[PDB]
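Notes follow once the structure below has been shown.
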Amino acid sequence: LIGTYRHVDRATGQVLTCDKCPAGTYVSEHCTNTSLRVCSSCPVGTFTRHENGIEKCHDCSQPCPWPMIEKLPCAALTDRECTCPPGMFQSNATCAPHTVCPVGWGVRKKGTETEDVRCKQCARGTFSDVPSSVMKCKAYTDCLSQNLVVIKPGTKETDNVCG
């Protein structure tokens, strides 16, 4: 199942086909004609992403620069991965809070760790009564569908009042 790699045995010069070691480990001892290769777990701070025949694991990258945080840790199988925290997006070599769409506007495109929120003015029939970087405009309460009349029209900031 697991792959193999060729190794020149030091003592004999024999070219051997040894078993690769699984990701998360490295070869602490190559095979010989009479012994299986031995694998060991990557020490803290290092990793290997695939089956390998290497003698040392790779060092993880440096700690994330604040305000960036880890979305993946430095672990036996993975190098740490950094990202702007939720509510922020990667901007000019750093992190910036997402745009807050004001009342009368709503989120058109959700903000991510690399792209800012996209706001749009609430379309007729919808409203947003709170400042927010996540909420979309909401549809008016349907008066008719409640056998009521609109006693007070809504705006892009407020729901219509039914009665």
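Here Swiss-Prot sets the residue numbers for chain A, with the shown residues being 50-212 in order.
So this one's X-ray crystallography, 2.2 Å, going by the header.
Using N, Cα and C of the backbone, Cβ positions are placed for all residues, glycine too.
While the structure shown retains the original residue, Swiss-Prot records the mutagenesis experiment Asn82 to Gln with this note: Abolishes one glycosylation site and reduces total N-glycosylation; when associated with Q-252; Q-278 and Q-289. The Cβ of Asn82 (mutagenesis position) lies under 8 Å from the Cβ of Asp58, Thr61, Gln63, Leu65, each on the same chain and at least six residues away in sequence. According to DSSP, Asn82 (mutagenesis position) sits in a coil region rather than a helix or strand.
Within 10 Å of the C-beta atom of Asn141 (mutagenesis position) sit 6 other C-beta atoms, taking all shown protein chains into account. According to DSSP, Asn141 (mutagenesis position) is assigned to coil rather than to any helix or strand. Record note (Swiss-Prot), mutagenesis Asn141 to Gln: Abolishes one glycosylation site and reduces total N-glycosylation; when associated with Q-82; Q-252; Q-278 and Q-289. The unchanged residue is displayed.
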